[PDB]
Structure formats: structure tokens, C-alpha cells
Amino acid sequence: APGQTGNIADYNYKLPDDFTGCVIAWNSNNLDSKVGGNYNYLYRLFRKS
Amino acid sequence: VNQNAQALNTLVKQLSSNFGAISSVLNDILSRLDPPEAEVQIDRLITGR
């Protein structure tokens, strides 16, 4: 959400207040998912600021 | 002399009025709520003062 906090919002990417688009999602579970977990994608959970 | 004293006195006392915000002191509002939700309270305080 624009201008709202969160774990991935604060520590990774926050949407700007000028965002006019739609938040569109699609289910990737039949493609990007792998057996035993998908280690290709990453995320940064913690940061100093 | 009484109209200037009473005019300046009302002019100072209106700073103590809250005008619809959480508190009349800007440090308690800026030191607690986040800046995007807080900016609405600042615009109501500036418009009242």
C-alpha cells in the first residue's frame, strides 16, 4: 500500500504516494514453485535501517 | 491599551488550543505517529492556527 509500513515495505520496497496503477497478481504455484523450496528467488528480511 | 493587551493575549492563547489534533505540542505528535498519517494532523493544526 502507498505510504504504509511493513516488513517488506520498510526493509525492501515501499510504493510511492504517486502510484496510480492497479495491484495485479497472478498465481505462479504451477511454475515458479519447486520441490523442497525454491532457492532461486531471495529476499532481505533484516537491514540496519 | 486594553484592546491591544486582550488582542495579544488571545493571539498567544490560541497556540494552546488543540484545533482537533492529538496534542498542541508538535513534538508529541511528531515523536509518536508515523509521518504520512501525521501530516493530516499537521495540516489541520496549520489551518486552525
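Just so it is clear, chain B uses Swiss-Prot numbers, and the residues here are 952-1000, in order.
Recorded method is electron microscopy, 2.8 Å.
Each residue, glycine too, has its Cβ placed from N, Cα and C.
Of all the Cβ atoms in the protein chains shown, 7 others lie within 10 Å of the Cβ of B:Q954 (variant position). Quoted from Swiss-Prot, the note on natural variant B:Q954 to H is: In strain: Omicron/BA.1, Omicron/BA.2, Omicron/BA.2.12.1, Omicron/BA.2.75, Omicron/BA.4, Omicron/BA.5, Omicron/BQ.1.1, Omicron/XBB.1.5, Omicron/EG.5.1.
Under its natural variant entries, Swiss-Prot includes B:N969 to K with the note: In strain: Omicron/BA.1, Omicron/BA.2, Omicron/BA.2.12.1, Omicron/BA.2.75, Omicron/BA.4, Omicron/BA.5, Omicron/BQ.1.1, Omicron/XBB.1.5, Omicron/EG.5.1. Within the same chain, the residues at least 6 positions away from B:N969 (variant position) whose Cβ sits under 8 Å from its Cβ are B:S975, listed in sequence order.
Counting only same-chain residues at least 6 apart in sequence, those with a Cβ under 8 Å from the Cβ of B:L981 (variant position) are B:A989. Where Swiss-Prot documents B:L981 to F as a natural variant, the accompanying text is: In strain: Omicron/BA.1.
DSSP assigns B:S982 (variant position) to coil in the three-state reduction, placing it in neither a helix nor a strand. Less than 8 angstroms from the CB of B:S982 (variant position) sits no same-chain residue that is six or more residues away. Quoted from Swiss-Prot, the note on natural variant B:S982 to A is: In strain: Alpha/B.1.1.7.
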DSSP-derived class (H/G/I helix, E/B strand, else coil) of B:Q954 (variant position): helix
